[PDB]
Amino acid sequence: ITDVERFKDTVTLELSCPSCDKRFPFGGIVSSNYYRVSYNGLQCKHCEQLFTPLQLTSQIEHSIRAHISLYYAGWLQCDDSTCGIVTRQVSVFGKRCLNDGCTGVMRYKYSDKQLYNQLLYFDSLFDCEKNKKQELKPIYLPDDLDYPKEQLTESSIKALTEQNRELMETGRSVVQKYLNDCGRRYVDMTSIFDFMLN
Amino acid sequence: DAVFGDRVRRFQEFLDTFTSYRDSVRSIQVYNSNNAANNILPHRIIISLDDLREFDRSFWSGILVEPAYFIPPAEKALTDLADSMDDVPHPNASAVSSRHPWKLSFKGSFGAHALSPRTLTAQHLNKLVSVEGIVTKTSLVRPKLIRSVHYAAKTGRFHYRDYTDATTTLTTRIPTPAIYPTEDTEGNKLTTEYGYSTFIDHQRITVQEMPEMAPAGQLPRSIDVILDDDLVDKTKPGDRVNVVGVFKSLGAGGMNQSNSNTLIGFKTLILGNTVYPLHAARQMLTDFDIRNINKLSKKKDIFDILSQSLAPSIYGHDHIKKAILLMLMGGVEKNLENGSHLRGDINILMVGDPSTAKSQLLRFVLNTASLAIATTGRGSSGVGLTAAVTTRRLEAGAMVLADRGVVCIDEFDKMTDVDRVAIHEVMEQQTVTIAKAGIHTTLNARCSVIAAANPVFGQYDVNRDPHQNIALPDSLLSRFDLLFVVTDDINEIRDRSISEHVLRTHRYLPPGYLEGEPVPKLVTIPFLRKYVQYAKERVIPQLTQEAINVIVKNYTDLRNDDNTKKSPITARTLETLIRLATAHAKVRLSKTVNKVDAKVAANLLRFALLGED
Amino acid sequence: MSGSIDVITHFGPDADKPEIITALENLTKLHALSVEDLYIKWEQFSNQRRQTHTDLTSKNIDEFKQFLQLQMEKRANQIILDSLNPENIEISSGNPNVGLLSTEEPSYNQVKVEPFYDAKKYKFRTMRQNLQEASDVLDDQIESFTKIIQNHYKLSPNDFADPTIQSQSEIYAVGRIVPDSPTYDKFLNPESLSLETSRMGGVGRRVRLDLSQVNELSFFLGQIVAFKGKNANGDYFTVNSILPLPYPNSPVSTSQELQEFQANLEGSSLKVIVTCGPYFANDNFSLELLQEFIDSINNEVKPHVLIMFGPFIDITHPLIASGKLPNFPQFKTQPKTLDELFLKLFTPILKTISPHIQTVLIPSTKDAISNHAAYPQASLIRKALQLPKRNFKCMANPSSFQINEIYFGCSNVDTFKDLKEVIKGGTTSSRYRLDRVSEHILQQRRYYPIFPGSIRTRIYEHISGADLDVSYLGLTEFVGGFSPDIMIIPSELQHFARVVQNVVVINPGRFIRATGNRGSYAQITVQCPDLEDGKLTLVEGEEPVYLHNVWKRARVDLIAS
Amino acid sequence: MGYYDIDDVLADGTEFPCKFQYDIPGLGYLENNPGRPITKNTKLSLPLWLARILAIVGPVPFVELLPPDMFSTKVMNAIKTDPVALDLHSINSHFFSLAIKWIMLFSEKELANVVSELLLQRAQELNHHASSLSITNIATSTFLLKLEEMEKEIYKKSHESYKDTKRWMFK
Amino acid sequence: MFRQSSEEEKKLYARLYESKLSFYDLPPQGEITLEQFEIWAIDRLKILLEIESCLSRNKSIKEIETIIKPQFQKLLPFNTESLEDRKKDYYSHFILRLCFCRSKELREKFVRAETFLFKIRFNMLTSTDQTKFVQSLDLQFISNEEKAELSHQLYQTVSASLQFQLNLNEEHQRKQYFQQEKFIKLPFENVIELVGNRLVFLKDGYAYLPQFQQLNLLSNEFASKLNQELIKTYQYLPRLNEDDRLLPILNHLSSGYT
Ligand SMILES: Nc1ncnc2c1ncn2[C@@H]1O[C@H](COP(=O)(O)OP(=O)(O)NP(=O)(O)O)[C@@H](O)[C@H]1O
Ligand SMILES: [Mg+2]
């Protein structure tokens, strides 16, 4: 599955400039009208402020923690189209709808799948190989008003990714801190082989 | 028989583990494949024996003690590795059946088996050994048949067969009669297809222990070596060389019925696997050297730094040092389209009083030039200094041996008139030609000459003419670019400075020794040699109009103005000016000669010629 | 002129062809190296190829560009405000070993801090909540309380019945307080409350509560409750009386244990300091106040134990949220992550704490240094914070641990702020709110009995909340089934210290205010357990055990930070 | 490693290469010029009793130790191919003392394994030449010119023991 | 004379790959990722797909070995000390059990491809490794007297095979090898493929098999035990259905064979 298809429903990472407060979407090492990736790191095009590694990594971590807190807010939604009730209340049956007479199934409005895909989308933005191969989810379409006029060459993208390898690895480590604690990841063979326990 | 396969497998594991040898195979293959579509590199690889020790000790000792049983399967595995990698399709007829596998070579840590010809002993037979010595003889190159291909006229089938001889294989097989088959098994008459058959080159040499190790004036001892394929003609007599190969025996040793009563012993040889030279001149630059050489060249006064770094132990004589540096750089040799030749190399002469460091300074050039031959004027004859006949064969002299180098001649004044006149060709035409009984040939001699002499009266007499003081013909003095006169004038402060200088010199101690034990900035000589090599190879300054404007004016003024000048001025003086300007531009690493270079060359020539600046 | 002559003065005059000039100019502009640097690297390129004819052609320049990129990537690879019991108990003198330089092992006066929970159970993977598992936990809570109520009041199992079914006879019903509308709009009155039953008790159905016959009540969402009443009409369950939930038992110790703990302190009083984050203001990351506090801790206060609640690095800090983190000129190498920021700011300061002071660290769900972002929360990784093993202990959140005989119950979630009560009657309203909240915490036997957890929203966008992992809420219950002697739940509300049902309930307050002004911390002095002074209550049994009665023999001082 | 041991006193005087990390006034006499400073990244050869301290005392210490030639890779390969044939006396007179000192200084693990094998393999031929008593000179003498100063003492104290036992027995 | 004197998972796989080949005998333990599950299964699936493609193209063992051996270093390494490679190999096999236990056709195709890969990897071994691997599996040689009594018949049986399979054209070499060769006695039904080609000597319902042959017995035991395990794996597929995240991957894996 491509990153475009996998991350279709993910929220784009927005970074706020520490100097001029301008918010812009971050799409890795790509052409953008709001930021430029130089040999020194991320730079805002509005005021030419260079981002320190801490300023970038803290914003990434804040976005991750915001998504985790949104997940644990526990909003549930009924899948019945007629009812469509949204509540944080959980019945003792869990999946039973709390509206009287409704047979629909309650589900998390922000599922663990969506959170996991969001965290991977953040992880993909700081994967050096994906940046070199230009396999990231695009933050602009060709028909968008904010589509950049000047496009970075493939050689330029590879050179900038090599020059900024430390920064990308640091941000990816910040993302990987939480992905290692996500329960959706691993598969336990010890429990799985219950037939040999027959 | 089964053990052969397992050894091939084990060496395949070795080749897969240490990946730096795969890159060698692939790089040689792609290089050869590229230029084939338009030199070709040999199908040979050198392995470090230490890697094979650390990978598998049993295979390491097997190679090093039983080479006949371990070298062939490893070579087979290397051929399999190179064959499996991708290769150009549709090979020609000759390529299809070349019978040409890859081959191995070794380096590093032979231990006990590192030997010399004196100490090679019967205990070491069939072991893999390394020897050191001097080459004394070399045979002519000959081809050798190993395979032949035949076409059957009626059936249209191509046949072939293989041949072997005792020196062609490490293992031993029944010898082959070297006969070409004329007729098929089924009676069809055969034809031999040259060009599809395979032949290889062969050469024998002899290696002797170095004379420095000979005991008690005893007879020296020597070994014969066999070379083939790529190793041919990579040595000549007089080379100091280190050879790696298998030490083996041959022949029947008289046990096939003979009159000797078998007192005579068996014959022995070394089969050459790898050859390395010994330095006893050339150096190869690293990247850091290129960076330093380019950075240093932009100093304001590089010429002063480099010139003063030549022979720092000799006080004074700045201009002679600068002239020697410009000699070591040299001009640019021209060959015009109609075959005409214009000289490039600079010759220098210096004459002076006794004890004034002439021979000591002349000795310095011999130990910093890349190729240099030294001789004394009276210890050499004209034929010996140029060329001589022998048996008809013609043998080279000293000026012919140093072709693209420098030749140093001390005690030049003692050379007889009959010997001197042989040199008039070599210093301008740069060739030697002989016309004697049964011979006519021309030889090349492109060197630069530097020499020293004493004046006629024992010390230079200013109260007599320079011709009276310097008894040489005008036609000879014209051929020297720069002529220097030097004298020992007595003066208080000069004497004090020189005496303090030599006394400071004699108090040196080398680094690693305690006192009493027996044994501006100056660039080191090992760096200066690299600088000279790089500048001579990589930059070829072209002349410019601004330099010519200076050169023409200086030449015409110098020739016509009446002065007590100490050398005849001729058309060769203009060439001297051009050469010196080009050499000074080459010191600067400039791609073009500028006005500054011509100005400096003129100022040096004026000092040497008219004696004052 | 300039680029052309610069090339021609380093490269030969053969470069005068404008395509060659353009290519070399492109190289120097691409890679920022000067013309002479390009000439030097071209000379490097000319080496090692056996190519004496390294001519300055277009193809050679293309190979030189490839060489330059290879060299580039290879170079990259190379490279006192308030007080509880002030009149009866004096402030402790503290640990006498604090301030002594001696390397000698701290032999006698060793306050023992021991966790009273299974740390492995808190190391569960987050961000995966099965709705069925959560619902199982919620149902098991109702069933456990039903068993407790049945045993306490000696009721038969047949006395309990479904409150959602019409019945003319009075029945007993246990369930969870839930809103009458699933889409309720943040304000609950007594008339909008419903009771959710267990799967066994009422098949999980909800019934509206008619509380007209009840004069005094205090209810909150997620509370487990017990009612005696009837459903006469089938629409609402009329509550006739509320059954108070029994309080959990108090911890006890044997005479031998109390004598051992008395010998350990040599009859002196225990001193415990409790602080709660944040430890820097909202507009900077200055830890000057924390440094001054630690110097006071080491030189004047000299406590036996220091308890520090997070957040140490609050992820919801305004500078972190806005990305306006300052440069730290005091550091040679700037931090790159918030973990490195902790290691550069907090770790040098915390290491200056005396080794004789046992330091307990409890995380917050807002702490950037904790990857376990859910309540219940795993402990901080002490090695990752580079703190010494001798005197630092990282505990979970909530954490139950024992200091000598005293059982401490700690939860770093703001239960006091989050718990919103639906109250009726004059007597209930006249009572102090935090007393009622503490009693709700003790009766429910869980540090955070609210369900669904609180959320904070801004103009709506979700900011933060309790962040409850519902499947693991069993770890939030009181360990061992008894209340703590001292319960510490930090809250944004005003600091207090109170005795509620023989449990000392403490909110130390924030260490520093948002404006940078000094906040508050709690100093707890507990007198030594003495079998002869009468402050301990003997409980008769097979083996005689003693109630600790820490509330009779504890002083809590709320002190400006 | 006693204080008054002559061999330890003499072994500490061997020079090792060094590089500086601070410029210091007046210590140019180490560079044989008392009237000048030392400057950062200057390289000098200093005796071990001084470099052993200047490498430790601060932070960044004053001097960094460069890998000496007597522990180069070529020597290690020569050791590992054939330890018995090796001329350790030419490499350094006090090899096995400086080896232990360097191992203590840097806590090397692999160098210890190499050196232990070297000692154990050479002890065999040392015992062989010790045991061989006349009832020959060249065959013994060729090997005994490649012993360290360390090994000569063991050889002498073994030979004398065997000789004394033989003399007592056949008496 | 003188004289002197989870970790368990890693030790388990070191034990399992000491022989360099395994019958894939035991239940894995611990954890790996779901991405690893998919990718490892796809790698082994690619190798087995090429094996089945070459067999459908009727290519010989040598050609298949030439085609497949370069793919191990990319997809499924063999003869390796790496724990990652060993776990990759083991887990990929166990995953394709769950993919291909679903039907008789899938079971037959998977057994065929995996047994041929087993044969290929066994050929890569040294004789010592083959001996140790066979001995580890707990796998009757005839007496010297019985060999002497049947020496004429056994030599007549194997003499052509010695010439063609072991290249022993010289009868002297064949006699020496036969003098050094051992023979195995078992019922003729166990080696019936060799019986049909008359490659073994039959006496009283027992087939006499030389030691240099008989690898078909090893590969047939591998195939039979794999088939029985697949039948077992089929019976408890309802337990696999408890995790929905694995079923799309297995459906994708099986789609390439349908
Ligand atoms: N600056 C100096 N000037 C002159 N002589 C020097 C100087 N420094 C050293 N010498 C010594 O002078 C001696 C004579 O040097 P040498 O090169 O033989 O002079 P010379 O010109 O060759 N005399 P001659 O052989 O009669 O022609 C040597 O012993 C040198 O070491
Ligand atoms: Mg002289």
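Numbering of chain B is taken from Swiss-Prot, so the residues present carry the numbers 18-55, 90-331, 338-448, 455-582, 648-741, in order.
Note that Cβ sites are derived from N, Cα and C of the backbone, with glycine treated the same way.
Positions annotated as ATP binding site by Swiss-Prot, on the basis of sequence analysis: B:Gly409, B:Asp410, B:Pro411, B:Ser412, B:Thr413, B:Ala414, B:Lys415, B:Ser416. Residues within less than 8 Å, Cβ to Cβ, of B:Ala414 (ATP binding site) and separated from it by at least 6 positions along the same chain comprise B:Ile371, B:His374. Secondary structure at B:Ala414 (ATP binding site), as computed by DSSP, is coil.
Residues within less than 8 Å, Cβ to Cβ, of B:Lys415 (mutagenesis position) and separated from it by at least 6 positions along the same chain comprise B:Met407, B:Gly409, B:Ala515, B:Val549. What Swiss-Prot says about the mutagenesis result for B:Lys415 to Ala is this: No effect on MCM2-7 complex helicase activity. Loss of MCM2-7 complex helicase activity; when associated with MCM5 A-422. Reduces MCM2-7 complex helicase activity; when associated with MCM2 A-549.
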Cβ-centroid neighbours of ATP site B:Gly409, B:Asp410, B:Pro411, B:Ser412, B:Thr413, B:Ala414, B:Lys415, B:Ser416, 8 Å, sequence order: B:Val549, B:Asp551
Taking the binding-site residues one at a time (B:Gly409, B:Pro411), which has its Cβ surrounded by the most other Cβ atoms within 10 Å? B:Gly409
Can you tell me which of these binding-site residues sit near ligand 2, meaning the Cβ is under 6 Å from at least one of its atoms: B:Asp410, B:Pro411, B:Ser412, B:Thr413, B:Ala414, B:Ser416? B:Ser416
Just to confirm: which same-chain residues, 6+ apart in sequence, have a Cβ under 8 Å from the Cβ of B:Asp410 (ATP binding site)? B:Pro518, B:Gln522, B:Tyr523, B:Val549, B:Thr550, B:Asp551
For B:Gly409 (ATP binding site), what is the secondary structure state per DSSP, taken as helix, strand or coil? strand
Neighbour count, 10 Å Cβ-Cβ cut-off, for B:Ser412 (ATP binding site): what number do you get? 9
As a test of the contact definition, list every same-chain residue at least 6 positions from B:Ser416 (ATP binding site) whose Cβ is closer than 8 Å to its Cβ. B:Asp473, B:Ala515
Spatial neighbours of B:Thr413 (ATP binding site) that are distant in sequence (at least 6 apart) but have CB under 8 A: B:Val549, B:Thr550, B:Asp551
